[PDB]
Structures are given as structure tokens and as C-alpha cells.
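Peer 1: First, the structure itself, so that you have it in front of you.
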Amino acid sequence: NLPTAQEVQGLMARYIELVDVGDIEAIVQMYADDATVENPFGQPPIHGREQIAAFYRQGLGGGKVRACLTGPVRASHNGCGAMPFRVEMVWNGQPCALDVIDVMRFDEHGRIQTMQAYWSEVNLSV
Amino acid sequence: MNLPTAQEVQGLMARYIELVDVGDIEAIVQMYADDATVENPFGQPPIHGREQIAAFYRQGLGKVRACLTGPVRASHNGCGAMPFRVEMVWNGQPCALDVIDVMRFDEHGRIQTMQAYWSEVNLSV
Ligand SMILES: C[C@]12CC[C@H](O)CC1=CC[C@@H]1[C@@H]2CC[C@]2(C)C(=O)CC[C@@H]12
Ligand SMILES: C[C@]12CC[C@H](O)CC1=CC[C@@H]1[C@@H]2CC[C@]2(C)C(=O)CC[C@@H]12
């Protein structure tokens, strides 16, 4: 029951759909109970739905964060995928933009076992 | 020198696509570390070392085109990710393929690791 290549594209795309509208509950629910997240990748892994939950509450909390797939979801045959997307929020008062790429591995239940988001300052624009 | 910086990674990964675009097999292989390990597509057995990597590219690269479809995303541990598209002819059928490459550079600016994320759902005409 590992998500197939097509199911991966669906789940990853849906994940962005939830971030764009700020459904913290639905996002957290997409993760495995013991899922880890590295955001930004390079940082120490944050483990557990509670810790991952806080993560989204604080970053999306303002309510004015948008997110959208900037390209197709590239999927593997082993329950993994990677996707390109942009995030629009506010920075220093003026509206900026962030280019990000998320690598995700799903457990045999269609839940995100691992998530890794690549991006740094070089990906921030005004 | 140490781990390529974020801006160095964006540059190196873009350089890699241009070598793939022109098809300079030999220049690509010079980008990889002696002990570089490549998984392409991801979920497939790794390709190990120069000789194999070179064998890999000569086979797949030697009418193929590659270009970035968006900016390279770079972190601060010599890693990055990038969205691109490969153009090719598969049995006479002009095709396209969306791919995302994840790479890790060593203390010397070479590619120690690479994972190519893609499958048939990313194939087109
Ligand atoms: C969670 C999310 C958006 C959802 C992505 O999968 C991961 C991620 C990366 C950086 C975060 C962003 C939300 C908006 C944030 C919090 C900002 O405003 C700056 C850093 C941004
Ligand atoms: C190596 C390369 C192109 C260089 C990329 O970094 C990785 C990759 C992914 C799929 C490959 C492609 C070359 C062209 C191939 C071999 C095809 O014709 C179908 C699959 C394609």
C-alpha cells in the first residue's frame, strides 16, 4: 500500500493545497505520527506530529502565507517524490517570495514518513 | 576551501545542467567525486565511481537536451535541489521528462551524491 508514483503526485500536490489555505489540522494529519521534518534541510530533524504541528502553527499562523506548485510533482516507484513550489509571505514589511523544493517519503499507509525542504536566503526575493 | 557555499551550489548545479545540455560527457564526470554515488532514477541501485558514472552518461547522453525550469534551491551543508526538463527521442517519439536532482557536494566542490527524482508519470511528448 506504499503510494504508487501517481498517488505520490496527488499527496504531495494536496499537501501544498493545505498549506496555501492554512489547514494546520489536515497538514499534520498527512504526516506519520513519528514523522521527522528537516526544514530548512541542514537543520536538525524535528520529530513528531506535535512538534511538526507547532511548526505549521507558527509559520502559517499569520494567515497570509500562500503556496503553489511551480511545476509537476516528480515521483519515484518507491513511495518517494520531490516538488517545486513557491511561497509568498511578508519579509521586513514588504511582500517577498520563496522558492522551495520538498523531498518526501511516504510510509506504507500513504503518510509522510519524512519531509525535507531545500531553500536558503538565495531563494528569497522581493 | 570547504563545503561549497549556498551560492556556490546554485552555480555548480547550473553548470552541471549546461554540461548535460551540450553533452560534454567528460566534463560531467569531472564534476563527480572519485567515490560519488548516483541513484537515477531514485529507488534504483546506485551507480558508483567515475568509470561507472561515465559509462552511465555516455549511454544516456551519447540527441538529448536539459534546462532548468526554475531556480536551484540551496541549503548550507553543500547541498541543493533543482527542477529541470530533459528532452529526448525515445524510439522516434520526441519526448520530454520532468526531473528534480538532489546533490551533495564534498569539501572539494565535487558531487559526492546525486538522486534523480522521476518516473514515467513525468514523461511527455
Ligand atoms: C512551512 C513552509 C511552507 C510549507 C513547505 O513545505 C515548508 C516551508 C518552508 C519555509 C517556511 C514555509 C511557510 C512560510 C515561512 C514560515 C516563512 O514565512 C519563512 C519560512 C517559511
Ligand atoms: C541522465 C539523465 C539526464 C541528466 C540528469 O541529471 C539525470 C537523468 C535523468 C533521466 C535520463 C537522463 C538522460 C536521458 C535519458 C537516459 C532518457 O532518454 C530516458 C531517461 C533519461
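Sequence positions for chain A are given in Swiss-Prot numbering; the residues included correspond to 2-127, in order.
Recorded method is X-ray crystallography, 2.5 Å.
Using the three backbone atoms N, Cα and C, a Cβ is placed for every residue, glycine included.
Record note (Swiss-Prot) on the mutagenesis of A:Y16 to S: Reduces activity 20-fold. Among the sequence features in Swiss-Prot, the mutagenesis site A:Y16 to F is noted as follows: Reduces activity 2000-fold. Reduces activity 10000-fold; when associated with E-103; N-103 or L-103. Marked as active site, proton donor by Swiss-Prot: A:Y16. Looking at Swiss-Prot, the entry for mutagenesis of A:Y32 to S says: Reduces activity 4-fold. For the published mutagenesis A:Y57 to S, Swiss-Prot gives the following note: Reduces activity 100-fold. Here Swiss-Prot describes A:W92 to A as a published mutagenesis experiment; the accompanying note says: Slightly reduces activity. Reduces protein stability. What Swiss-Prot notes for the published mutagenesis of A:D103 to A or L is this: Reduces activity 100-fold. Reduces activity 10000-fold; when associated with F-16. Among the mutagenesis experiments that Swiss-Prot reports, A:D103 to N is described with the note: Reduces activity 4-fold. Reduces activity 10000-fold; when associated with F-16. Quoted from Swiss-Prot for the published mutagenesis A:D103 to E: Slightly reduces activity. Reduces activity 10000-fold; when associated with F-16. Residues or ranges marked as substrate binding site in Swiss-Prot (evidence: experimental evidence): A:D103. Annotation of the published mutagenesis A:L125 to A in Swiss-Prot: Slightly reduces activity and reduces protein stability; when associated with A-127; the original residue is retained in the structure shown.
I would like each feature placed in context: is it buried or exposed, what are its neighbours, and how far apart are things?
Peer 2: A:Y16 (mutagenesis position) falls within a helix when secondary structure is assigned with DSSP. Sequence-distant contacts of A:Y16 (mutagenesis position), defined by Cβ-Cβ distance under 8 angstroms and a gap of at least six in the same chain, are A:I28, A:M31, A:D103, A:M105, A:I113.
For A:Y32 (mutagenesis position), applying a Cβ distance below 8 Å and a minimum sequence separation of six or more within one chain yields A:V38, A:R50, A:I53, A:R112, A:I113, A:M116. DSSP classifies A:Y32 (mutagenesis position) as strand under the three-state reduction.
In the three-state DSSP classification, A:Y57 (mutagenesis position) falls within a helix. Its own atom aside, the Cβ of A:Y57 (mutagenesis position) has 20 Cβ atoms within 10 angstroms in the protein chains shown.
Counting Cβ atoms from all protein chains shown, A:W92 (mutagenesis position) has 12 others lying within 10 Å of its own Cβ.
The Cβ neighbour count for A:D103 (mutagenesis position), using a 10 Å radius over every protein chain in view, is 26. A strand conformation is recorded for A:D103 (mutagenesis position) in the three-state DSSP classification.
DSSP gives A:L125 (mutagenesis position) a strand state.
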Peer 1: If you count Cβ atoms within 10 Å of the Cβ of A:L125 (mutagenesis position), leaving out that atom itself, what do you get?
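Peer 2: I get 14 for this one.
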Peer 1: So if I take the mutagenesis positions (A:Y16, A:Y32, A:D103, A:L125) and measure from each Cβ to the nearest atom of ligand 1, which come out below 6 Å?
Peer 2: A:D103
